[PDB]
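*Asks:* A single structure is presented below for examination.
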Amino acid sequence: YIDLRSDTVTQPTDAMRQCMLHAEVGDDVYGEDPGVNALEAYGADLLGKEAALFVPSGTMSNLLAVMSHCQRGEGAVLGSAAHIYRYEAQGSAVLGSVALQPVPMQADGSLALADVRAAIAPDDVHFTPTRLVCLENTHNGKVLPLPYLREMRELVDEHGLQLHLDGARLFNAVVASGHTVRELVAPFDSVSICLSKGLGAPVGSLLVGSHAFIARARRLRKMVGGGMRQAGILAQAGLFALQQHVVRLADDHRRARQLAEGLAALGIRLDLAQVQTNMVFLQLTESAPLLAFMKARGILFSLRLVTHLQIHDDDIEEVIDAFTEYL
Amino acid sequence: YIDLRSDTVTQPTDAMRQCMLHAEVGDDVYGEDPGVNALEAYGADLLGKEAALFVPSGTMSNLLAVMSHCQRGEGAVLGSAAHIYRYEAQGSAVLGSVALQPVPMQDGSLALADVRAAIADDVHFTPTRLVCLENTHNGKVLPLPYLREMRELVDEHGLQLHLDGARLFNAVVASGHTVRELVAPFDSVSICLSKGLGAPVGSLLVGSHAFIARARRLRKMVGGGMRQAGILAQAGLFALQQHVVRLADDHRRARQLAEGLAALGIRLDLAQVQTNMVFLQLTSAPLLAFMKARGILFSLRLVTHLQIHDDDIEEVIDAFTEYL
Amino acid sequence: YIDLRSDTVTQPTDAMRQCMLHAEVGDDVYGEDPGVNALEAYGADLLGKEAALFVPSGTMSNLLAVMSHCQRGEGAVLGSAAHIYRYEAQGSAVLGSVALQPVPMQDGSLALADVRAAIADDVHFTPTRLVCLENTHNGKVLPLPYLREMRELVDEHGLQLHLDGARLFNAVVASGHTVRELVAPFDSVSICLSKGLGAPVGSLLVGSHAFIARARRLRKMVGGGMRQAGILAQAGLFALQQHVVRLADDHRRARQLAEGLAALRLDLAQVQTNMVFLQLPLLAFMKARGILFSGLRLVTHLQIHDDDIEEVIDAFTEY
Amino acid sequence: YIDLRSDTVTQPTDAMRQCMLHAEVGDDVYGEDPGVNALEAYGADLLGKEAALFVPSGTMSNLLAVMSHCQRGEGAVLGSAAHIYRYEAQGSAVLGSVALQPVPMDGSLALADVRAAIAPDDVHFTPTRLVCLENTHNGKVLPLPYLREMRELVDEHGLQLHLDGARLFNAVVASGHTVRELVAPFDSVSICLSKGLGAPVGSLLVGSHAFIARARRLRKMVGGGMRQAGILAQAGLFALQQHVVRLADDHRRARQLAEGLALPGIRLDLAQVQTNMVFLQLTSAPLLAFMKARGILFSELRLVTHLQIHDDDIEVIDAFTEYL
Ligand SMILES: Cc1ncc(COP(=O)(O)O)c(CNCC(=O)O)c1O
Ligand SMILES: Cc1ncc(COP(=O)(O)O)c(CNCC(=O)O)c1O
Ligand SMILES: Cc1ncc(COP(=O)(O)O)c(CNCC(=O)O)c1O
Ligand SMILES: Cc1ncc(COP(=O)(O)O)c(CNCC(=O)O)c1O
């Protein structure tokens, strides 16, 4: 199968599996797993933050993030199109008792400053004390503009709130824009980075932040069930992914460009200008028969096509010709 | 003071105090308060619903309403400008583990496309279970044709419909439709007694037997289980029987207030004044501080009620005329 | 009907109803109700505390109390048989996300050893913030020397101390110690006005300024923010000024009921205030006879007279 | 180090690592990972249940189970000494809004107390929905006759029954009774893989189709929804068919350690020593410091035997003899 459904489907490489073979493990509950400790220390330093926490998913990474910034009743301003609001079953509100404050989100993950400013609650009993603003980079494969970020920071400083980044595909934004992680992450108090997407690690994510923030997140990790034992196997794989699989993301972007240009040339509607990273969003002028046709020819997606490690140049051409055949 | 801040400032009349004086009481926890039992029975009959529940406030009425429709993680669709969403500390979510799903609110109506795009069956999504509307949203009446279409939408997916009817009776007299005609499309209705109707304390959550049985259980948990609430309930009853028709006066006072202020550096639309609210713009802090000194109180918004008279409407008109 | 189910059945006296007729009211949401302000000012001052907050029930008062002490995941240690844990549907846990830590109950006291062992710094545990005590508990009086011990325990571990004084004044009149004395070791106190005191509705939560301010905020979220509650509040103020010393009669009448039945299984040492617990269908016989209670438990109050007490003894001796 | 702190310190064996190297994977969200699918189908079939769910820890397994049985305001009666109540930061209550109802806890919960704990139909109380047992509890085996009596009680009240079987396989090999025999009276069972069995990560929640479906939905909400988890799942599958029978050696070595330690100044009864745990009293802090210096680790004092504890390790006796 040529799988263009998501970049999560990425499988561990032989070099990754060999690193997992020789991965020294310990009990993480006692803080005695050398693999997880090395990953957390590396991740924290890589992003220029104090501490880091290793969790089984990006959902937990975000869930614990919003909960460590917001006590019960406290507010978290985020986009209605953001993964934390719509694709995480509103975990932070249901489980953590936090007040989720959705706000319109643009094609890039930018939330209008006037929308966020009006969402910040005045000190009054009818309202919820807003404490945090959430952002997402990348958002639908789009790169969050850096000058905008610096303005949201000044907005957040004006009200003394906090800033969390859902950076599930942060490194895609890094390699596409030409700005480094340290620069993309500096305006944020905390960031979630997914290892189990483009980077190609089998399981996991990192939550990075200040010593106090992480300490509260770690305590909640135990409560939600994220406290594992010998997770050094998974941690090393993530550590491998973070230092060996970053630069080759340019290929995913390259192949996504090639796929986008090959399909835009055809009864198809897609904006080539929206193709910034490893995602191609397209339309027909419908959908069910297209998917059945493509599945029968060993090709998989769901108007969204996502390139990754397992996808090659010949896969790109095979899918382009399948669309061309569909005519 | 001429108090146009809100209709919640309404004071009990001497006739209402009289009914509160001779109110027969019992222990509501045992279900033995005759004043409470009568209000709830009358409330359920008035709206053509199976059962009703007396509560300390409209916040609790709504708190109990959505929690009784939605269990842990289940979703409720409401307006971003709805009182349940922005003026109730998201209690439904914080205390009740309910997923609040705000959609744009225009008029007070929610676009049918916006509601059904918000309705969700998969692991990433919250299962939607309820839709919330607010009749008399900022003094504006919800159209009955819109209610007719909303019911059919929630019937498709087997969802429930709740009415935040804090000022339902303002809508009833102004639109010229019967109470039952406005509440028929709703499974549950929450009506306030402590606003225009003039009762000192409380609200009524109305719905099915089982729904109210759930709300009643939750009322004890949040701490709304009162004892001899008959004195409050009889007041609410007195209001519901004798203070509904005269709301037509509050509308007229607002109408005379709007037309009287529109004739001046004043920005206000007269098509917004449908009931007892007057929304206004200056073409703000020194404005009300000046009015403070003239014994006139408000906060862009001016609301009429029983304690507001014709001479009070003329005085506030005059004060603005001297101000500009 | 002679109603000995609870002191919650107490009705307003004509004097109280009169004070309600003339009660001055405003909007409590803006803090403009002079009736609720006056009761809050009086209640705070009476117990020697910075502030007070008026709520529609004893359940709300306790709910807000623990939620103001303990945030999500924080612990509150209390008695197994305590009202906050046993009879309030675990609202503070379900709605408030606090960890309730029930400890065995001895007079209604908690063994200091049990409370010490209940205090959690580790990720498997919930960080304790509060201990809860109840006075009176099932009518018995909580010993004053034990209170000072608890405060010393609380000061050692940096915790807070809450009193469920739903029947605090029953303890005050029976023990011979002042309100200030029984309340001084507590950071916060709930007082019910709708029991022995005879007010129709509501309780009062008292504590520090910052505490009440947190409770006032949570009051709005739970739906306890009323409008013209001064009529209810003045009724409570009346009860708190007029109905305290006469509780000694309820105690006396409970004492005389207990002696009339203990002669006829009943422990006379447990009859300390206005409650009588006994043992041996019977309820069906009494209901027809014109007498109501629950079970096991008979509770005297404002509306119960000497003739009532004598009549229920006669109904018991016949059965 | 000789690590007798817990059986959680168990390291993967070379064979287990080899099994993890050639383990086939897929995306678990799409249900396409053959490793976890094989583990879950095998786990469900091993215990005679309909379905199973793979999770990052025993804590999450228990957390989702209580939440899948109990909704908001619903009660679950468990042991005060039980892990779900004592050592899981009351996650079920804090996050899941369920009423934890601890009861005095061989690990059994006295029927009379469980009966007294079940709440009657009233607004003051939380409708009880679940009772939780634990086997093994502190190395002690739950008596099978008592289990059949507990099932009688839960059928009587129409409740669910969950097992925290973190060390269930210790019970099966020590009692002679098979897994299905110990698990049959339970609606849901939670087995750990990262303890005695020696897998690096995870547990299985097993139950009915509908139950596990609900647990799967909640798993996503709490963050247990992994991607390529087949590598962990295969190691769990390996341990489940390769490391069960050898748990007898863990019991044998625990027996020998207890026999050798129960020396003057040491107090312990061997009647409690039934599986892989040894609880022992000195007639404490200075002992830990001394043992650590001699390369022995443990945490009244509990000692736990497991996979990488050898016969000549059970040296610990000599150290105990030298110290006292
Ligand atoms: C922006 C973003 N944030 C958080 C998550 C959550 O990660 P987990 O699935 O590991 O919990 C995802 C997964 N997105 C699913 C997809 O693109 O197919 C995501 O795209
Ligand atoms: C539409 C609406 N719904 C619910 C409530 C809640 O009622 P309580 O205040 O009794 O909780 C209000 C209060 N009205 C506030 C105002 O407009 O001034 C309201 O206006
Ligand atoms: C010690 C104690 N605490 C709190 C409450 C709760 O008060 P409300 O009912 O006003 O919420 C009660 C009432 N329980 C005794 C009875 O009802 O007979 C009580 O006895
Ligand atoms: C009976 C029991 N149940 C559940 C758990 C939780 O498992 P996780 O740690 O995988 O969440 C433990 C671990 N108890 C710690 C110990 O005995 O060392 C346990 O002993």
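We number chain A the same way Swiss-Prot does; the residues here are 3-268, 270-288, 291-307, 312-336, in that order.
Here the Cβ of each residue, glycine as well, is placed from N, Cα and C on the backbone.
Quick paste of what Swiss-Prot says about this protein:
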MUTAGEN   A:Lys51 to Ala  No loss of activity
MUTAGEN   A:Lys199 to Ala or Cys  Loss of activity
MUTAGEN   A:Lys224 to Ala  No loss of activity
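In terms of burial and nearby residues, how do these features look in this structure?
*Replies:* DSSP gives A:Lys51 (mutagenesis position) a coil state; it is part of no helix or strand.
Listed in sequence order, A:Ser8, A:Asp9, A:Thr10, A:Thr12, A:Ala170, A:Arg171, A:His317 are the same-chain residues at least 6 apart in sequence whose CB falls under 8 Å from the CB of A:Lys199 (mutagenesis position). A:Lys199 (mutagenesis position) falls outside any helix or strand according to DSSP and counts as coil.
Using a 10 Å Cβ-Cβ cutoff, A:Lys224 (mutagenesis position) registers 20 neighbours. Under the DSSP three-state reduction, A:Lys224 (mutagenesis position) is assigned to helix.
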*Asks:* Quick one: pull the CA-CA distance for A:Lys51 (mutagenesis position) versus A:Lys224 (mutagenesis position), whole Å only.
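*Replies:* Here the two Cα atoms lie 22 Å apart.
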*Asks:* Take the Cβ of A:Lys51 (mutagenesis position) and count every other Cβ within 10 Å, whichever protein chain it belongs to.
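*Replies:* Other Cβ atoms within 10 Å of A:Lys51 (mutagenesis position): 23.
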*Asks:* My list of mutagenesis positions is A:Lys51, A:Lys199, A:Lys224; which of them have a Cβ under 8 Å from any chain C Cβ, in sequence order?
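*Replies:* Listed mutagenesis positions passing the 8 Å Cβ cut to C: A:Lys224.
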*Asks:* To the nearest Å, how long is the straight line joining the Cα atoms of A:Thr288 and A:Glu291 across 2 unmodelled residues?
*Replies:* 7
*Asks:* In this deposited model, 4 residues are left out between A:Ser307 and A:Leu312; how far apart are their Cα atoms, in Å?
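*Replies:* Once the 4 missing residues are skipped, the Cα atoms sit 6 Å apart.
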